[PDB]
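**Q** Take this structure, written in structure tokens, and hold onto it; I'll ask about it next.
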Amino acid sequence: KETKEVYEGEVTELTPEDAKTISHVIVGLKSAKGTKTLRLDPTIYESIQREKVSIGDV
Amino acid sequence: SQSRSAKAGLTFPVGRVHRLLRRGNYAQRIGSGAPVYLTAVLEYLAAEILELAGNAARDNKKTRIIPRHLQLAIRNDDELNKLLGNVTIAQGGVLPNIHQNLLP
Amino acid sequence: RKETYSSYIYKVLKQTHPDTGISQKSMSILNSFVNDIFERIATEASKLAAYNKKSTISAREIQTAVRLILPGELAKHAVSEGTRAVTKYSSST
Amino acid sequence: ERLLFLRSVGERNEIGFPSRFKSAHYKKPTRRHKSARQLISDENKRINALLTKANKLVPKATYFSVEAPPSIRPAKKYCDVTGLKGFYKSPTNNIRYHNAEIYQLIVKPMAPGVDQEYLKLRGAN
Amino acid sequence: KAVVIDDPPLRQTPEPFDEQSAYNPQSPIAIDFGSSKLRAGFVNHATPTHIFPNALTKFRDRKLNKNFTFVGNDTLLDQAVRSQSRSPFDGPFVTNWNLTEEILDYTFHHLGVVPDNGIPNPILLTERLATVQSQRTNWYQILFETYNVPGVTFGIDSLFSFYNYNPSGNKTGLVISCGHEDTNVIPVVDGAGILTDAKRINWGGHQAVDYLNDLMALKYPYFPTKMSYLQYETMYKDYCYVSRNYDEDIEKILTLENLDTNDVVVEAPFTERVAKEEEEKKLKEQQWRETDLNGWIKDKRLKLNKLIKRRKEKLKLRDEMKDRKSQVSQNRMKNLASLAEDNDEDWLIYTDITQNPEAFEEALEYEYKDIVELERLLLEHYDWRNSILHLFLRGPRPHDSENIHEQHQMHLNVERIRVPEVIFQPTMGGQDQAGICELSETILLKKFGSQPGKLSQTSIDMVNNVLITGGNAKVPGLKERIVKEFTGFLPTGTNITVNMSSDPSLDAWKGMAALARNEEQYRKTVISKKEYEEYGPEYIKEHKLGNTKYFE
């Protein structure tokens, strides 16, 4: 038995902070029913930076 | 610094036509858009004539521009002939035209 | 310093037909043609300036004179290119 | 009857120089017209004069701080003729059109002096 | 069936006036000096007793040689006196104050006031947000000199309507007002308008009707009848609505099934051997048509199709010859120079290279006659639904150019939603400003100590009390669109309440009446004669319902 949890939408804020190692990344997501902000892991930030994700992408 | 022709993106001069407009006593006051408008019009007209002349010179399979090609370009084109229906040409010749009944 | 338009029409010929040369009689044809067009357009603009009690020649009078002199397709292309050049020159910021 | 009913209304609305609904001191002044374009001019010239006096302070609520700033998102492009979505823009007169038949029937054969008030609606002339 | 528009019908009964017996010289009097309408009436009533347009005519009689004066509803009596009405306003400001003085005298006469050395009642007046110093200087001058008023207060009509719908005077909310000449967004904290964060868009009802008039003038350049401002105002009032989603409605606004229900048509008001061989061929053709009509009809249809294909190829050749940059013109120039640079066949080629402008027309007429004969032989034995332009002008029906009634018709298909969209996208009207939703977003999400992502308590209280006012809020679909945008940019689960009255053009006067009925907070806003004589016309009374000072 497993569960699936998905966040998707348009990026409205991508602000990382360090200490040269990033501590955590705040990402803001937006959809048609509203918006929601998240805290994120540095490894997921590396995965975001791999995909060339900027402000305004889905 | 730099000239006004590159400021307006042209190759023809702007101060030269401003000077020629100035003491040409057309009027005692001349605005700033007057030489750039005249410069752009002269640009387009010279470019169109040079396009048709180069096409006629290539059409002759001969690598220079001879006034026979200028005559061919002037009279083959419709409204260039309308603009230049008054001026006689130097060393140009006459376009070949035979009326239909003279052919037997 | 006898003044003529030789270099400028040499380059605008050179941006479209690189391996082509001009004869000197032809060189004189383009020089006289440019001077004749300049004289016709400028005297029509001066006549239209004297039309309206106006002591200044601006771009609007020359646009009206270009629309008066040229045939129609040449006229609309000339005012299009001249308007683009004027808007290029005016927004020098 | 139409030429008399207006007179009958006009006599029911007498306003005189010694006005009942007015103070004793009229002292009817004379002013220049002062249209709406130069009211902005003398207002910001007065504001600039006060600010340059203060520099040799900070505004709070003037007519020009109330003005809305330009937007930060890109603006939508629409066809100038039909008002639909504008895919293409003509290179001669900078008119945005929808498709081919709009271009061939309107944008190409248009009279010269009609594109300017097509561009005046969005303020692009 | 196309509906017929015209001028609005004229008023019959003249404007009456209140009795002078009920007047008392101590009650205040409220005046809403609007750019489009004037609203005046005494404080003790709930609704104003005098509503009329802000207009004035200097009527001239040819017979009596007397200058008359018709104000407001009395200008709605003749067509000539309606068409020559003049407003004291010029844009968002007032230019000529003689018209305003005459209009104020008219409305003082109609209120049944018996004065003595000026008006004894204090007045309540509205003013524009961040008004020019000259305007308040002139207002102070004309009031305190020509009318001897004891007390004056100034305020914005948006804050008056907010006070009308929140009479406690200390609530927190957001005000959106769509006026005649501008649209404002004002945030309110604890009942006091925060005027350092208010914003204004230069667009109103007047610009919208002018936009519709310009669009109709550009759409139908050969319209034979001239339309007035009032007719375009009726078309703007009747058949304009705000779309739920403008970004996708324009993709399906010109389909055929959508145009069946969402198209409005508006009608302007107005008041021997060769002969024997030919006869034998005709007899043989008649015998073949009587013998085998199907085969003869098929052969005639094939001949007509071949003639049509030949005509299409000839028209394509004629169009291709007209292009100077085409390859056909280059081949013509190559052949012409080939006859000008270096036999009977070459002679025939030179004869065949001649210009045929009228010969092509004669050959096209002959081919049209041959196609007509082929169609007649087929009888004996270009769709407008694919044209976006035809759907744009003449809708989903075929068009008759010869019909006199169809020559005065006017269709409204894209302009029903294009006109009200300018308050959300001001760039379409020519103003380089942000829209309503953008300004509301940058107010709620980045001000009053609200970082983007979490809302402060002030922002939550602002969202929970959004009020829409103004005369231009009569457009349907506005509230649902604002609610959809607001829940678009806000965090999920945020409660959104949007309030709009039944008539959003009379809430300002009810705000004046509610402030004047509340005696305690009245006296913070009144300006006495001694106050104006002491601190001069350069004086701003800071209160919770009016303007503030220009600096800090």
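All chain C residue numbers match Swiss-Prot; in order, they span 37-129.
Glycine is treated like the rest: Cβ placed from N, Cα and C.
In Swiss-Prot, the entry for mutagenesis C:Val48 to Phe states: Confers UV-radiation sensitivity; when associated with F-87 and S-88. The structure shown retains the original residue. Among the sequence features in Swiss-Prot, the mutagenesis site C:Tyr87 to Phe is noted as follows: Confers UV-radiation sensitivity; when associated with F-48 and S-88. Under its mutagenesis entries, Swiss-Prot includes C:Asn88 to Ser with the note: Confers UV-radiation sensitivity; when associated with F-48 and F-87. For the mutagenesis of C:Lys124 to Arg, Swiss-Prot gives this note: Impairs ubiquitin conjugation, DNA double-strand brakes formation during meiosis and histone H3-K79 methylation. The structure shown keeps the original residue.
Buried or exposed, and what's around them? Tell me for each listed feature.
**A** Long-range Cβ contacts of C:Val48 (mutagenesis position) within its own chain (separation 6+, distance under 8 Å) are none. When secondary structure is read from DSSP and collapsed to three states, C:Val48 (mutagenesis position) falls in the helix class.
Around the Cβ of C:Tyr87 (mutagenesis position), the same chain contributes no residue under 8 angstroms that is 6 or more positions distant in sequence.
Just so you know, the Cβ of C:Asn88 (mutagenesis position) picks up 7 other Cβ atoms within 10 Å once every protein chain is counted.
Sequence-distant neighbours of C:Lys124 (mutagenesis position) (same chain, 6+ apart, CB under 8 A from its CB) do not exist here. Under the DSSP three-state reduction, C:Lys124 (mutagenesis position) is assigned to helix.
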**Q** Per DSSP, C:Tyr87 (mutagenesis position) is which: helix, strand or coil?
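**A** DSSP call for C:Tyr87 (mutagenesis position): helix.
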